[PDB]
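The next block holds one structure in the form of structure tokens; read it before the comments.
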Amino acid sequence: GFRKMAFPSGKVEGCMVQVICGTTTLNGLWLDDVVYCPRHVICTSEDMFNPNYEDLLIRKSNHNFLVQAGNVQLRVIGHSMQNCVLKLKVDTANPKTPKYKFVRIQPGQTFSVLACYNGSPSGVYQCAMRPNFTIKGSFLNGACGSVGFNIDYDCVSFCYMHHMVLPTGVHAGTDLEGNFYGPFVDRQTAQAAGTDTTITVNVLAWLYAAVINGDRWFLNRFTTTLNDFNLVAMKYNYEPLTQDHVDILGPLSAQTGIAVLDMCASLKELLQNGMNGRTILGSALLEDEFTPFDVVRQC
Amino acid sequence: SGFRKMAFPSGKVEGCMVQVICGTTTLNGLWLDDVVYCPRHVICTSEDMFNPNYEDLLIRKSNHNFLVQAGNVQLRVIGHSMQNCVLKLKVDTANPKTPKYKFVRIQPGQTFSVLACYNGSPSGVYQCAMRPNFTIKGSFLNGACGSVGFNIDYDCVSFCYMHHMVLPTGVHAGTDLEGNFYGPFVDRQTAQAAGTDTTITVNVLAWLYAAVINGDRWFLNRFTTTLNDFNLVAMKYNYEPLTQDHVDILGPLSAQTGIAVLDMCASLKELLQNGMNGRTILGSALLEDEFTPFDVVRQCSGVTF
Ligand SMILES: Cn1cnc(Cn2c(=O)nc(Nc3cc4cn(C)nc4cc3Cl)n(Cc3cc(F)c(F)cc3F)c2=O)n1
Ligand SMILES: Cn1cnc(Cn2c(=O)nc(Nc3cc4cn(C)nc4cc3Cl)n(Cc3cc(F)c(F)cc3F)c2=O)n1
């Protein structure tokens, strides 16, 4: 089978806490004796439009931060600011702290999101960092602080912390070091995402998965060069295809016997002529939120 | 903002997954208190997979022939029993991570989260629905037999599915936690056909309501219809008949959006007869039937678990 699959969330569920600064409530990440959370928590309703975070933080004390891990209360013994992320040292180290790493992902790579509200998880889904450095997720009010992660052999690579919803409905956030993905800033102001492109290498991997799963009607009798495909791709707002992408798609080409540049020719036709109707792997669209690695792991 | 296929948090179920080995046949199991529940095909060998006599196969099995591994810890089987297609192994140690739980039998159309496990170790979680043909369209590889399906209702984990086999058509089939298969399938390596599947109508309507809640409203039309006249069109497009209970389940969503069910049915009637003409709904160019009305409430205007 082939379905959008997320990593097991257990290791991340036990690191989620609620952080309250006055009335402003959000979610936080409890790793060892430090609680990581968005620094927008130190803002009040009148500070959200244009905040001076250095001035807002200098007036705060350790006792101004309420951190709750369920019914358990944690005592803040130190506070610091790293870019757009607030770090609260606490008296107790999280016993359920997993082996972890803080990674900064690049557009096209995927991750699992644990949507949390008031420190309590609500659901898990998979989503990708769009080339415009936004993410298409499902977030409601209070989701600020929810994290995105990948798990590789019991090690959880934290890569995203949710911050804000953009006017277009897409979402924007930071890495676990506070540096935003994209040109966005933590302020309650209208910030436009930008014209998004389609992750080409991911689309091809999904087409390879369809061949592996029976759907092979899109397969044509043509081939092309990387340059002529990139010419066609640019017209339909598709990301450029590099030799790196071709080499990563090697395993998928091997299992199917379909050369990468031939799959590019099939995608070129699907773009130039259209899809008229019909479905591929359960979709009438071309999916770009499956990395080549995700496809191999599932198929 | 946004709408995605969302699964329940898997933590409570991850701590109940164990590996069960009978001689060499290896599977996954569910460790709740002092009982490990697992598919009974584990007692079959390579020559027993086609037509096994499970009563006789178990009569030749002893407690020491079942190897159950809870992570690195070894569990001692102190008793074995068979309930329908489920093997139940009493163990010496009660699972300390046993959550508050229930065993429920779901009905076709209802959804649940699946924790795909291999050799006792979870690997991924996804959401899927019990198709009207009593199969499930999932992502399972070799060794997935034993993976469980669940819903979480405020700290209570309702176990509803245990994976058994992949059917020749590529779909998947399994049982409830009392051993009774979903559908007319049997635990043996024989060619078993699923049957013609229909589209869960009430789920499609709930998904359209979810789009109204999330901004997509281009499909909302100026027409209305009756339940009977829609079911005439529904049957034509291989859709399940729409009942008054389905209408009543869509009650909450209709109020929140201000759109009557029969009006949404008329828009669906048009979407079925006319098409989607390129347009997208909630990020999809097809009509989704794997979102129950409760799933929309959970995701749209819903919170913790
Ligand atoms: C609908 N939606 C989708 N994603 C989000 C994420 N998100 C959020 O969860 N909360 C936000 N504002 C807050 C208001 C508060 C009121 N109280 C009492 N406490 C509050 C805490 C927060 Cl964080 N925002 C808005 C927002 C948050 C930021 F971190 C930021 F830099 C700019 C912003 F405009 C938000 O987007 N909601
Ligand atoms: C590709 N795929 C998708 N879903 C599945 C589920 N599934 C499975 O995981 N394993 C199965 N056969 C086994 C072989 C074994 C070899 N050893 C050493 N131990 C084994 C244990 C099992 Cl279960 N099967 C086949 C199958 C399993 C049953 F429980 C059944 F009743 C009939 C069947 F044909 C399987 O479908 N694999």
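All residue numbers given for chain A refer to Swiss-Prot; the residues shown span 3265-3563 in order.
Any Cβ shown, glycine's included, is placed from N, Cα and C.
For A:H3304 (active site, for 3CL-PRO activity), the same-chain residues that are 6 or more apart in sequence and have a Cβ closer than 8 Å to its Cβ are A:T3288, A:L3290, A:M3312, A:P3315, A:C3348, A:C3408, A:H3427, A:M3428, A:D3450. What Swiss-Prot lists as active site, for 3CL-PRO activity is A:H3304, and the listing cites sequence analysis.
Among the natural variants in Swiss-Prot is A:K3353 to R, noted as: In strain: Beta/B.1.351. In sequence order, A:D3297, A:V3298, A:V3299, A:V3340, A:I3341, A:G3342, A:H3343, A:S3344 constitute the residues six or more apart from A:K3353 (variant position) in its chain with CB-CB distances below 8 Å.
Looking at Swiss-Prot, the entry for natural variant A:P3395 to H says: In strain: Omicron/BA.1, Omicron/BA.2, Omicron/BA.2.12.1, Omicron/BA.2.75, Omicron/BA.4, Omicron/BA.5, Omicron/BQ.1.1, Omicron/XBB.1.5, Omicron/EG.5.1. Cβ neighbour count for A:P3395 (variant position) (all protein chains, 10 Å cutoff from its Cβ): 20. The secondary structure of A:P3395 (variant position), as reduced to three states from DSSP, is coil rather than helix or strand.
Counted within 10 Å of its Cβ, the other Cβ atoms near A:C3408 (active site, nucleophile) come to 25, all protein chains included. Taken from Swiss-Prot, the feature active site, nucleophile applies to A:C3408, supported by experimental evidence.
Taking the Cβ of A:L3468 (variant position) as centre and 10 Å as the limit, one finds 29 other Cβ atoms among all the protein chains shown. Swiss-Prot gives this note for the natural variant A:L3468 to V: In strain: Zeta/P.2.
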- Write down the Cα-Cα distance for A:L3468 (variant position) and A:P3395 (variant position), rounded and given in Å. 16
